[PDB]
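Undergrad: Just passing along the structure, written as structure tokens.
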Amino acid sequence: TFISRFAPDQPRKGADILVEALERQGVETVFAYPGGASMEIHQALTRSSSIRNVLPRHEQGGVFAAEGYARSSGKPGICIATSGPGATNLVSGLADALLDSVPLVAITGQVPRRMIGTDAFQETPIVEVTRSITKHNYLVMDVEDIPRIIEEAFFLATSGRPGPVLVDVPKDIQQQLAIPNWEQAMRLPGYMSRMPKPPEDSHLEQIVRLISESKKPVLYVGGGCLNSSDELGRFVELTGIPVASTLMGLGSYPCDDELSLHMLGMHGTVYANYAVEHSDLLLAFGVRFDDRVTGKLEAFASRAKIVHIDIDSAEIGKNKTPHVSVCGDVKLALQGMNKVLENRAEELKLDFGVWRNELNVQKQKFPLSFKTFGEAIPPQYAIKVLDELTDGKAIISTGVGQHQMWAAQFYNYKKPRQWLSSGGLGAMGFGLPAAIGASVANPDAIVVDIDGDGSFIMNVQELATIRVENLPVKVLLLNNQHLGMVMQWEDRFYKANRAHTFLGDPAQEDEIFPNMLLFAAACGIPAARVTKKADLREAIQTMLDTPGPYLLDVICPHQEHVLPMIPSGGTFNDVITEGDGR
Amino acid sequence: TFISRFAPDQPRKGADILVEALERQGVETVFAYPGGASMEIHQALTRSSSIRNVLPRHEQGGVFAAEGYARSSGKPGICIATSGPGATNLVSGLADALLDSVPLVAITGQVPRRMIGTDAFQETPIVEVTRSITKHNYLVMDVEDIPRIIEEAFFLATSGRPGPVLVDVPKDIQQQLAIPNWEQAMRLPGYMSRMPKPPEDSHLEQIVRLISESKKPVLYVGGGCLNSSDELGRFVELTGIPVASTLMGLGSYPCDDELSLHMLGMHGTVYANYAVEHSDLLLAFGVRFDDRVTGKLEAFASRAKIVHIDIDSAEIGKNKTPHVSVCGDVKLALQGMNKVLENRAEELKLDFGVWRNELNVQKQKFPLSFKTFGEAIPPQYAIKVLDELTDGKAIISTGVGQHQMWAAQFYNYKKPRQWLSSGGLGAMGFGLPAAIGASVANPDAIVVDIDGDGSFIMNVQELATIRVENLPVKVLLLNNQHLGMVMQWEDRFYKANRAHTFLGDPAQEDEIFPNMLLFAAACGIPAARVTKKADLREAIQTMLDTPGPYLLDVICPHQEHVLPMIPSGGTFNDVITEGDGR
Amino acid sequence: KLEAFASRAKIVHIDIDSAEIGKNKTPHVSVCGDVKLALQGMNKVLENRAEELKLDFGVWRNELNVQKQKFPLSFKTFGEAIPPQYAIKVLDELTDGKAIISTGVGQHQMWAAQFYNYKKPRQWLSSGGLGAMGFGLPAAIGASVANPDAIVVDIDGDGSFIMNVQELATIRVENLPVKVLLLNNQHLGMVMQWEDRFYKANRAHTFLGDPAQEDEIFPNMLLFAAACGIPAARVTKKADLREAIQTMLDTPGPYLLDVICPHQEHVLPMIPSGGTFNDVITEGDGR
Ligand SMILES: Cc1cc2nc3c(=O)[nH]c(=O)nc-3n(C[C@H](O)[C@H](O)[C@H](O)COP(=O)(O)OP(=O)(O)OC[C@H]3O[C@@H](n4cnc5c(N)ncnc54)[C@H](O)[C@@H]3O)c2cc1C
Ligand SMILES: Cc1cc2nc3c(=O)[nH]c(=O)nc-3n(C[C@H](O)[C@H](O)[C@H](O)COP(=O)(O)OP(=O)(O)OC[C@H]3O[C@@H](n4cnc5c(N)ncnc54)[C@H](O)[C@@H]3O)c2cc1C
Ligand SMILES: Cc1ncc(C[n+]2c([C@@](C)(O)OO)sc(CCOP(=O)(O)OP(=O)(O)O)c2C)c(N)n1
Ligand SMILES: Cc1ncc(C[n+]2c([C@@](C)(O)OO)sc(CCOP(=O)(O)OP(=O)(O)O)c2C)c(N)n1
Ligand SMILES: Cc1ncc(C[n+]2c([C@@](C)(O)OO)sc(CCOP(=O)(O)OP(=O)(O)O)c2C)c(N)n1
Ligand SMILES: COc1cc(C)nc(NC(=O)NS(=O)(=O)c2ccccc2OCCF)n1
Ligand SMILES: COc1cc(C)nc(NC(=O)NS(=O)(=O)c2ccccc2OCCF)n1
Ligand SMILES: [Mg+2]
Ligand SMILES: [Mg+2]
Ligand SMILES: [Mg+2]
Ligand SMILES: [Mg+2]
Ligand SMILES: [Mg+2]
Ligand SMILES: [Mg+2]
Ligand SMILES: [Mg+2]
């Protein structure tokens, strides 16, 4: 049973009830930054012997760290901020967690209840601000509600389609004395009654039947499969269907595998987008048919029967209309379909080697390619060397931009939750704090933040967090001195007319600005810069072998372009396969 | 007349119409950070020969810089961000501008109109998110509306009670060709019909009459008086009434003046709070009776006739019920009352020298005081030396915390808009970006960011902005290695139990962590650290005399406390005048 | 027009809702609180400091009483047609001003406000802010249940009365002594008046009768009362009005009196919307 630090008849502060509510959820780590409206919560945290606090240097760092914790572990991430300016600094993280379906519980202090609505000191209506960028939120109006609301928040954040839940706690409720009741029933009758049931054998056998009748099936795998790598891998054994993955699904099926078509979509491989373009059966498991993937919807999988299995009924038929649909956990659907495939194996005689051979011809004519100019370091090459020296077992977090795409293309993720990247919102500054959360959740792992120079500086203050918490976070900084992805679009569509994409100092144009090594130096983090491709392998090896945190500044020619590229709203026939800024 | 870069019959992109709309408003500076949804706006900016863009390193830096620009100049600040994660990074600045009544126009790119509502790439419903933390906002749904909406946004941001206005612009509207109509009438019939009229002589003479009937009048001056320093000063000549100022009103009446009671409220001077406590006439000009100032409302000015002049009818009677009220521009009310006072001067025979003498006794028994321990640098002393070496003529911006209060107490601001500080929301990380905006708006001024070590690191990335834009921003960093204000409350109310307020490295407890000098070094900004009080004067002098940016790391004992302190919700009889963390 | 309203007065506003103080008109002095307490406090001050104050406004009162004699509320009597103003005055007399009055919305509402002398508050039940037709009959039902011994009269218009005529069944079944004084002008009277003043008497769907039988009272409200077992009568000649109202009052239980009135009557005086005192209309009708 659970052991409380208080007697069952002993009144204690609401802040102490809230912390014990976290303890009763199995919480061991929080990311909490103190302020006036949350001082009581922070005092109660020091009284907890089972919950560790990682103090960020910015609440956006706190929420992004909670995301990295969640994405790398499957557990909910918990961040805590004070009222007013603390709460508003969470907003980008809440939106990011909602768009990527990341389970997250955010607790904000609030001004006393009687002060609400009066423009009080450090008051913002955070429940109103965040209603459209959270899965649910609460304003606690009585200390007796703390056990129930915390329980509901964790249940909502982690069940169904996961997402962020914000709990706003007025300071007077934190100080009120009460005796908690941990037996209160949750008040989610509508939500709980609309929870998907395990899929029926009726629907599952229709799918297995559709597979046997098809000649060109393609698996279309996304973020919803992160807990189904075993079931999915078994499914691929029994069917031999090639696997195309989204940015969010990377690693659900191993990238180094022969049946892997790698990533599809705007910057997906030519052969992955080819497969979807010419398929007759599209198995869309745990995906939401977003515009980065589909392009022009009418042309996406235009001659395929579309099977869509999603745990969110609101996603089924939202953009692309499926032929067959299953609303439920893809993990269960895979388990059920795997049994059918095992028994009726010899009756089905599944063989797609002719389709696979057609795709492997595309895989040989159009592989992912990069150019090497003299001794300049290709960013693609740097990530490939990191893959080798870490044996593809590192947890990878990124910023947003060209380096993000290259980290997606040129690292072979073997398991899900190695890949931590902001996909739906695409928020710069995510990589460094996310690596902080992933390292705390996986203390023995290799954690590398593959960051861009614009993204890295946005939350550079979290270097102090990495040092103080003694986290072995590695930073592989692909430094092209530009806002690279926006620069690439300037080259393609605006005649290379630069509009504020250069991040260096124009007074000293040929100097690396700023000097990221001194940012690491300021926080006592060893660092180095590498410029010549000949030095890169030993440089990365040094970063990995040096215990504790390390920053490697990898200088790269800025004229590189992420390829291939299907322009926004385009079709497969519009794919760009050559060119850069030279 | 205005000269357009386009022919009156020449169609141009909506992005070009939007930039010309800014030009037609007199905009010369914007703070714009590019992204996909705003690329068209940034391209159109490069075509403008009269608008400069200051590229921040974080959109929170962009909005805070726009605030500093506005607060230091009286002109609206303009920041521009892309959709999704760019827009959400503005949120703290919007809330901060609304709570402090700062005029501000924020432009966000948005996904194409047809994509809105579909969870598109980098889409957040920013108009929904910001509705409660902006004065007004817009979603442009037609390119023909751009002239009218921009005009309305600037009008709303700058008229009445100033505040932020957000304008959300879908990317397809930015690309659409049209011929603008600059003659469209605004659609603000309700707002414009409820605008306060110039105050009637009826109301103004009743006030002058109430002054002559009073023995203990106190002026209570706040942020609403920032454009009335001349009228207010003339008013004080004619009446001899002593002036108590809020945090937002500092400098409206000169601090070095003999009639100045300095700041009132929670950390106000004993004599300012004494005056309000025992006054019989309280002239509340441009104030909102916030809880930091009043304490327990029933006890605040409990035996005074309260005259409240506010331009926002919703503020009059919101917390404290006045006897007399004037809803209008305090600038006009002062002008009208000054005429009455000039004519009826000898008939009034105003003399409050007996009340003034009673207050000057309190001013001598309870002045602002600090202690000097050995050679340790008192933060109060450092600010006083900065006052002297700059002759009280520097523009000062701050973070939030103890250093903020000390910068309010120990610098004698001579004019309004020298003092740039986040008062209502109290957002850390404001000081450095605000100094950026103030320097761009006042190129010849001395600009000093008096920052705390927690506040300074939150937006340390803007050091790159200061270097690249070659701005002579000085940073006076009061480094106590703690979240000082929260530490002080731990000492007073939680038995000095530290709950995550220490910002240094516990592994090397007696080392200054992090090393802010290397943060400045990374961005090519000269820096120095001073530890001994004997070295402080020359150190500050060096910072001032060295051309361009400069960071001075001033080490201070952390056990200092901001005094005096009326505890939250307390009365004058609860004021704390002694003690610290020693 | 707000700028012209009390344009040379010091304005004291006592309201229990702080959001109302200074919302439209900016006061000089304000008290946010219960006006009952403010009156009690001010009454004590006035009692004690009575002889020190020497309050006398008889000169101002005399100036107003001159206006009260030159411009009283007036109505015209045409032959034997029943003036609605007269009907309400007769109801006042026969009930001694002690009846609870509820109304619909329109001309009859204004006349019930002008020509009945309410002696106590909560005798007057009328929809003022929203001005919802169909209020009078159900409101009378609630007032009678709350005041079983009172005289309750619904002074209703023919448009307003028919909107919730179904509550006649409620009045019968609950055996409530609700009286209905129906001022029947066969029109949506208040909208008709504005058509006369501002739209050249161009009728736009304000006639409530049957155009096929133009000179017939339509509908027959007496049969509505008959359907619900409620005694009823119609009066057309001013000579018959007093006995008709007396019958309604003396007959125990519910009763409907259909009072036919010339439709060309206008509510006077009238300050046009957004106007000033100098714009007041004091004469004219639809004739
Ligand atoms: C610069 C940039 C470029 C990008 N370009 C690309 C690109 O070329 N290709 C690409 O793929 N992405 C790209 N993206 C990422 C992108 O915008 C989206 O994040 C991604 O494409 C959508 O991932 P998803 O389809 O797997 O759905 P997710 O966002 O991962 O959501 C999971 C889906 O599965 C469902 N689900 C969740 N759990 C379960 C369960 N247990 N059972 C069943 N269903 C479940 C959810 O309801 C939801 O519909 C890019 C991002 C950036 C920032
Ligand atoms: C850590 C911390 C401690 C603080 N402690 C104190 C403290 O001890 N003392 C203190 O004073 N503050 C303190 N504050 C600041 C504080 O919370 C408020 O920002 C400040 O007290 C309110 O300023 P104000 O009363 O002048 O109203 P403002 O926020 O400045 O608003 C201006 C007011 O005047 C009106 N107005 C605007 N323009 C006009 C015009 N042309 N004519 C007429 N009216 C106009 C507006 O409607 C509004 O009502 C502290 C802040 C922090 C962060
Ligand atoms: C908070 C935030 N602000 C602005 C953004 C708009 N974007 C991008 C995009 C694609 O989302 O535009 O739609 S990518 C990008 C530039 C990335 O600079 P880098 O870190 O150096 O990486 P690289 O390897 O050089 O490319 C910007 C400015 C963003 N997403 N987040
Ligand atoms: C975005 C943000 N996050 C947290 C905040 C909560 N607060 C404070 C308060 C008073 O608003 O609490 O109500 S002040 C403060 C600590 C200030 O650290 P320093 O910069 O070093 O300055 P010092 O001279 O040492 O005191 C915190 C943590 C805040 N306002 N903004
Ligand atoms: C639900 C409802 N619908 C329509 C209304 C619009 N109005 C009116 C007004 C003033 O509110 O117009 O602004 S008054 C009126 C006509 C009243 O018909 P009567 O009952 O016969 O009374 P009378 O003695 O003849 O005048 C209408 C149609 C209304 N208020 N409520
Ligand atoms: C410089 O002022 C500080 C500083 C610190 C460190 N803490 C607080 N704490 C409170 O003021 N607590 S409060 O009485 O419940 C309160 C009353 C009214 C409005 C808000 C409010 O809380 C806001 C949270 F700060 N104030
Ligand atoms: C990596 O993808 C990138 C990168 C860059 C630099 N720019 C863009 N631009 C667009 O995609 N423009 S869009 O066709 O109108 C569009 C269509 C659908 C959804 C959103 C949307 O715009 C979002 C703003 F980016 N995309
Ligand atoms: Mg190579
Ligand atoms: Mg870059
Ligand atoms: Mg008076
Ligand atoms: Mg000294
Ligand atoms: Mg500090
Ligand atoms: Mg008569
Ligand atoms: Mg009628």
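Following Swiss-Prot, chain A shows residues 86-667, kept in their order.
Looks like X-ray crystallography, 2.5 Å, at least that's what the header says.
Even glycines carry a Cβ here, placed using N, Cα and C.
Found this in Swiss-Prot, in case it helps:
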type	residues	note
MUTAGEN	A:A122 to V	Reduced catalytic activity. Resistant to imidazolinone herbicides but not to sulfonylurea herbicides
MUTAGEN	A:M124 to E	Reduced catalytic activity. Resistant to imidazolinone herbicides and reduced sensitivity to sulfonylurea herbicides
MUTAGEN	A:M124 to I	No effect on catalytic activity. Increased resistance to imidazolinone herbicides
BINDING	A:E144, A:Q207, A:487-488, A:511-513, A:538-540, A:565-570	thiamine diphosphate binding site
BINDING	A:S186, A:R246, A:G308, A:331-332, A:349-352, A:371-375, A:395-396, A:414-415, A:508-509	FAD binding site
MUTAGEN	A:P197 to S	In csr1-1/GH50; resistant to sulfonylurea but not to imidazolinone herbicides
MUTAGEN	A:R199 to A or E	No effect on catalytic activity. Resistant to imidazolinone herbicides but not to sulfonylurea herbicides
BINDING	A:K220, A:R246	(R)-imazaquin binding site
BINDING	A:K256, A:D376, A:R377, A:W574, A:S653	chlorimuron-ethyl binding site
MUTAGEN	A:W574 to L	Increased catalytic activity. Resistant to imidazolinone and sulfonylurea herbicides
MUTAGEN	A:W574 to S	Slightly decreased catalytic activity. Resistant to imidazolinone and sulfonylurea herbicides
MUTAGEN	A:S653 to T	No effect on catalytic activity. Resistant to imidazolinone herbicides but not to sulfonylurea herbicides
MUTAGEN	A:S653 to F	No effect on catalytic activity. Resistant to imidazolinone herbicides and also slightly sulfonylurea-resistant
MUTAGEN	A:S653 to N	In csr1-2/GH90; no effect on catalytic activity. Resistant to imidazolinone but not to sulfonylurea herbicides
MUTAGEN	A:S653 to A	No effect on catalytic activity or sensitivity to herbicides
Undergrad: Can you list which of the binding-site residues A:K256, A:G350, A:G371, A:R377, A:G508 come closer than 8 Å to chain B, going by CB to CB distance?
TA: A:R377
Undergrad: In the structure shown, which of the binding-site residues A:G350, A:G371, A:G569 has the fewest other Cβ atoms within 10 Å?
TA: A:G350
Undergrad: Provide the number of Cβ atoms within 10 Å of the Cβ of A:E144 (thiamine diphosphate binding site), excluding the reference atom itself.
TA: 30
Undergrad: If you draw a 10 Å sphere on the Cβ of A:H567 (thiamine diphosphate binding site), how many other Cβ atoms land inside?
TA: 25
Undergrad: Could you round the CA separation between A:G511 (thiamine diphosphate binding site) and A:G371 (FAD binding site) to a whole angstrom and send it over?
TA: 19
Undergrad: Mind giving me a neighbour count for A:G511 (thiamine diphosphate binding site)? Other Cβ atoms within 10 Å of its Cβ, every protein chain shown.
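TA: Around the Cβ of A:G511 (thiamine diphosphate binding site), 27 other Cβ atoms lie within 10 Å.
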Undergrad: If I take the Cα of A:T331 (FAD binding site) as reference, which of the recorded positions A:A122, A:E144, A:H567, A:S653 has the closest Cα?
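TA: Nearest listed residue in space: A:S653.
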Undergrad: In this structure, which of the recorded positions A:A122, A:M124, A:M513 has the fewest other Cβ atoms within 10 Å of its Cβ?
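TA: Each of the recorded positions A:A122, A:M124, A:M513 was scored by Cβ atoms within 10 Å; lowest is A:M124.
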Undergrad: CB neighbours of A:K256 (chlorimuron-ethyl binding site) within 10 A?
TA: 24
Undergrad: Among the recorded positions listed here (A:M124, A:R199, A:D376), which has the Cα closest to the Cα of A:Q487 (thiamine diphosphate binding site)?
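TA: The smallest Cα gap between A:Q487 (thiamine diphosphate binding site) and any of the recorded positions is with A:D376.
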Undergrad: By the count of other Cβ atoms within 10 Å, pick out the sparsest of the recorded positions A:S186, A:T331, A:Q487, A:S653.
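TA: Checked A:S186, A:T331, A:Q487, A:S653; of these recorded positions, fewest Cβ neighbours within 10 Å: A:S653.
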Undergrad: Determine, to the nearest whole angstrom, how far the Cα atom of A:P197 (mutagenesis position) is from the Cα atom of A:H567 (thiamine diphosphate binding site).
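TA: Approximately 46 Å lies between the Cα of A:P197 (mutagenesis position) and that of A:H567 (thiamine diphosphate binding site).
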Undergrad: Taking Cα atoms as reference points, rank the binding-site residues A:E144, A:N565, A:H567, A:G569 by distance from A:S653 (mutagenesis position) and give the first.
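TA: Closest recorded candidate to A:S653 (mutagenesis position) by Cα: A:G569.
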Undergrad: Among the binding-site residues listed here, A:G508, A:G539, whose Cβ has the fewest other Cβ atoms inside 10 Å?
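TA: The binding-site residues A:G508, A:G539 were compared, and A:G508 has the fewest Cβ atoms within 10 Å.
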Undergrad: If you skip the near sequence neighbours and keep only those at least six away, which residues in the chain come within under 8 angstroms of A:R246 ((R)-imazaquin binding site), Cβ to Cβ?
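TA: The answer is A:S186, A:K220, A:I396, A:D397.
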Undergrad: Enumerate in sequence order the binding-site residues A:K256, A:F374, A:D376, A:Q487, A:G569 whose Cβ-atom distance to ligand 7 is under 6 angstroms.
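TA: List returned for ligand 7: A:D376.
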Undergrad: Could you tally the C-beta atoms, other than its own, that fall within 10 angstroms of the C-beta of A:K220 ((R)-imazaquin binding site)?
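TA: For A:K220 ((R)-imazaquin binding site), the 10 Å Cβ neighbour count is 20.
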Undergrad: Starting from the Cβ of A:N565 (thiamine diphosphate binding site), draw a 10 Å sphere and report how many other Cβ atoms land inside it.
TA: 23
